Amino acid sequence: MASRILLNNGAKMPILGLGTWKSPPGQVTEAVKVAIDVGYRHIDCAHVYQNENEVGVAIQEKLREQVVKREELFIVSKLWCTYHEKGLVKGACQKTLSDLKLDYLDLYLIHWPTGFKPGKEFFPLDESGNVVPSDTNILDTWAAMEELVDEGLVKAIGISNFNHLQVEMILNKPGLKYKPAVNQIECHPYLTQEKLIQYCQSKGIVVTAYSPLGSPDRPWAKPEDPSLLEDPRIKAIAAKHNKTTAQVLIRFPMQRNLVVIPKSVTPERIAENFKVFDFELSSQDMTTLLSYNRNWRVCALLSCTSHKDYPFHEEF
Ligand SMILES: NC(=O)c1ccc[n+]([C@@H]2O[C@H](COP(=O)([O-])OP(=O)(O)OC[C@H]3O[C@@H](n4cnc5c(N)ncnc54)[C@H](OP(=O)(O)O)[C@@H]3O)[C@@H](O)[C@H]2O)c1
Ligand SMILES: O=C(O)CCCc1nc(-c2cccc([N+](=O)[O-])c2)no1
């Protein structure tokens, strides 16, 4: 299987990347250094993760060390919800660029369709804990994203956690200048996303699967929660192919023509997780994994469920 997928901006995106949500700032520099050493060329970042400076130290050292060239790296970051106003988007991008010590991003995503009130708080709340929305709408934010392409700050723009109606809204935006290149969404055998993925692919939008391992370190994990890594049915498929469960869970989206971004700060796992290009799941394996769907989401916050733009009321 090829290692990159062609985007609708003409650039190629590595289909395996390293996630960095929850990667501790004191561990993620070494994690990214190790990742590049063992072959990763795509790093998934975000301002809200509060570790972009430390990710950048790693990227810069490996560029200076001549382990890799910048053109060979695919660095993604995301515009946080409190910066959807037109006048705040460039600054938000430039802070990400300064922290990552880059002069462009390969891909910048609108992190969520929901805009929040600007200010220092990433999740501004009212007295009863509802997030405070902003009045910006997604189409003006999108035009601000298009400006970043035209200023050379980013090579591609896209979206994340957009539902099909929301993707459609961007695609039908009056005066649309650049189509989203990517929609990054939660996707794994308990949330298989067939409808949203086929819609996006039919429009030439590449889908990135996040939390492919079910995010076992998410802060709100509950006993009763399903566990991909521990699911005996998936362990069995892994056993059959002489791979680990995680390797199965990473290969699965790759064979759906998705990009996948498993997170780890554990060197042995970082290496393990990249060793997924030398085996194939069968069609039957794939259909079996798809059958485990239960519409289970890692990422869906109660505090945002009344925002007008909350993406997960619609089926997809
Ligand atoms: N667009 C958005 O809204 C959004 C939302 C969620 C996630 N994402 C992106 O997606 C990335 C991946 O999602 P995620 O961080 O939620 O979780 P994930 O990649 O599904 O799972 C990460 C967890 O799995 C562990 N793990 C990694 N490799 C393993 C292996 N081979 N064997 C056993 N355990 C392993 C990691 O542990 P150690 O780190 O301790 O090894 C960590 O606890 C994020 O980091 C972020 O970059 C984007
Ligand atoms: O940004 C990441 O990579 C994941 C951080 C964890 C996470 N964020 C959210 C979150 C943030 C903003 C909006 C929503 N919403 O449901 O409308 C959910 N739910 O879960």
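Placed from the backbone N, Cα and C atoms, the Cβ positions cover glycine too.
As recorded in Swiss-Prot:
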BINDING   10-19, 211-273  NADP(+) binding site
MUTAGEN   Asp44 to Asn  Reduced glyceraldehyde oxidoreductase activity
MUTAGEN   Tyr49 to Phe  Complete loss of glyceraldehyde oxidoreductase activity
ACT_SITE  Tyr49  active site, proton donor
MUTAGEN   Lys78 to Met  Reduced glyceraldehyde oxidoreductase activity
MUTAGEN   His111 to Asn  Reduced glyceraldehyde oxidoreductase activity
BINDING   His111  substrate binding site
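Positions of the features from Swiss-Prot, shown on the structure.
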residue: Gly10; record: NADP(+) binding site; Cβ within 10 Å: 9
residue: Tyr49; record: mutagenesis position; Cβ within 10 Å: 20
residue: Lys78; record: mutagenesis position; Cβ within 10 Å: 25
residue: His111; record: mutagenesis position; Cβ within 10 Å: 20
residue: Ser211; record: NADP(+) binding site; Cβ within 10 Å: 23
residue: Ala221; record: NADP(+) binding site; Cβ within 10 Å: 13
residue: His241; record: NADP(+) binding site; Cβ within 10 Å: 16
residue: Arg251; record: NADP(+) binding site; Cβ within 10 Å: 26
residue: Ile261; record: NADP(+) binding site; Cβ within 10 Å: 26
residue: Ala271; record: NADP(+) binding site; Cβ within 10 Å: 16
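DSSP gives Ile261 (NADP(+) binding site) a coil state; it is part of no helix or strand. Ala271 (NADP(+) binding site) carries a helical DSSP state (H, G or I). In this structure, the recorded positions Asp44, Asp231 were compared by how many other Cβ atoms lie within 10 Å of their Cβ, and the smallest count belongs to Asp231. The 6 Å Cβ screen around ligand 1 retains nothing from the recorded positions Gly10, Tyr49, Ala221, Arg251. The two recorded residues, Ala221 (NADP(+) binding site) and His111 (mutagenesis position), show a Cα separation of 22 Å. Ranking the mutagenesis positions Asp44, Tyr49, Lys78, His111 by Cα distance from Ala271 (NADP(+) binding site) puts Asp44 first. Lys78 (mutagenesis position) has its Cα within 10 Å of the Cα of these recorded positions: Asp44, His111, taken from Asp44, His111, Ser211, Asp231, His241. Classification of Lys78 (mutagenesis position) by DSSP places it within a strand.
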